[PDB]
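*Asks:* Mind having a look at this structure? Questions to follow.
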Amino acid sequence: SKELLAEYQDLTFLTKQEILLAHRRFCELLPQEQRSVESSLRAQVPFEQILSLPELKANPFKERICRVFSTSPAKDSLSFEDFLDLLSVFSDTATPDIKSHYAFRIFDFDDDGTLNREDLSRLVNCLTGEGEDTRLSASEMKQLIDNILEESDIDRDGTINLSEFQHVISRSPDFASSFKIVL
């Protein structure tokens, strides 16, 4: 995390200065839970330290973004190698397929390759239950999940794979192109 030496697997769209600027962002992000002595390297940066700054509060996808970036167990989360590989997906120069693959992984909670009906409900409820979702506004998406899955499940298993997601979302890849960062 804090050193630039030990086995950095980063096949990525960032040149030598873009990595140095992103390393300075990761350095400002690093020190509150380990405040002065930087002891736990491939473990911090955590969701507590991502939640630390102003506009990471009513963004319903910030814990989803953290989980696709690294994570697996709680508190052992976004190391610097994860830190570069992630924003490389949103870099200018990065391909529409790696951005549509990231959009699939926001809906695919357990990362097994398939959007199940429960994981599509839990993602869409995370963004829709913010500005007063009353009982009819909850029932409209709780009925429309089953009907989106019934129509997009072309292969038969009752669960949306990456081929069936990209048949609805990016067969001509227009939505797949619109995922750019400012670095």
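Sequence positions for chain A are given in Swiss-Prot numbering; the residues included correspond to 9-191, in order.
When the header is checked for method, it gives solution NMR.
Using N, Cα and C of the backbone, Cβ positions are placed for all residues, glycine too.
For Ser78 to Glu, Swiss-Prot lists a mutagenesis experiment annotated as follows: Phosphomimetic; promotes tumor growth by an indirect mechanism; in isoform 2. What Swiss-Prot says about the mutagenesis result for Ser78 to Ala is this: Loss of phosphorylation by PKD/PRKD2; in isoform 2. Annotated domain 'EF-hand 1' per Swiss-Prot: 103-138, in sequence order, evidence recorded as sequence analysis. Under mutagenesis, Swiss-Prot gives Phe115 to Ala with this note: Loss of binding to ITGA2B. Annotation comment: Swiss-Prot describes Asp116, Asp118, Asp120, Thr122, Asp127 as Ca(2+) 1 binding site, evidence class sequence analysis. Under mutagenesis, Swiss-Prot gives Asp127 to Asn with this note: Cytoplasmic localization. Swiss-Prot documents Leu131 to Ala or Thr as a published mutagenesis change and attaches the note Loss of binding to ITGA2B. The annotation domain 'EF-hand 2' is assigned in Swiss-Prot to 148-183. Annotated Ca(2+) 2 binding site per Swiss-Prot: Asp161, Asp163, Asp165, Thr167, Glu172, in sequence order. For the mutagenesis experiment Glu172 to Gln, the note given by Swiss-Prot reads: Cytoplasmic localization. A mutagenesis experiment is reported in Swiss-Prot for this position, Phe173 to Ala, and the note states: Loss of binding to ITGA2B. Does not inhibit interaction with PAK1.
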*Asks:* Check each residue in the chain of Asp161 (Ca(2+) 2 binding site) that is at least six apart in sequence and keep those whose C-beta is under 8 Å from its C-beta; list them in sequence order.
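*Replies:* Those within reach of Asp161 (Ca(2+) 2 binding site), by Cβ under 8 Å and sequence separation of 6 or more, are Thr167, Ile168, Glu172.
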*Asks:* Just to verify a number: CA distance, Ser78 (mutagenesis position) to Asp118 (Ca(2+) 1 binding site), in angstrom, no decimals.
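*Replies:* Distance between the two Cα atoms comes out at 13 Å.
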*Asks:* Would you kindly list the residues that approach the domain 'EF-hand 1' (103-138) from elsewhere in its chain, counting only those six or more residues past its ends and only Cβ-Cβ distances under 8 Å?
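*Replies:* Hits for the domain 'EF-hand 1' (103-138): 66, 68-69, 72-73, 75-76, 97, 145-146, 149-150, 153-154, 156-157, 165-170, 173-174, 177-178, 181, 183-187.
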*Asks:* Give me the Cα-Cα distance between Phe173 (mutagenesis position) and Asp120 (Ca(2+) 1 binding site), rounded to a whole Å.
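*Replies:* About 14 Å separates the two Cα atoms.
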*Asks:* Based on Cα coordinates, which of the following binding-site residues are within 10 Å of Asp127 (mutagenesis position): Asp116, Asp118, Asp120, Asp163, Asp165?
*Replies:* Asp116, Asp118
*Asks:* Tally of helix, strand and coil residues over the domain 'EF-hand 1' (103-138) according to DSSP?
*Replies:* 24 helix, 3 strand, 9 coil
*Asks:* Of the recorded positions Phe115, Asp116, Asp118, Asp120, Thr122, which one has its Cα closest to the Cα of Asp165 (Ca(2+) 2 binding site)?
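*Replies:* Comparing Cα positions, the closest of these recorded positions turns out to be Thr122.
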*Asks:* Using a 10 Å radius around each Cβ and all protein chains in view, which of these recorded positions has the most neighbours: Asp116, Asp127, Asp165?
*Replies:* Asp116
*Asks:* Using DSSP reduced to three states, classify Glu172 (mutagenesis position) as helix, strand or coil.
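*Replies:* In the DSSP reduction, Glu172 (mutagenesis position) maps to helix.
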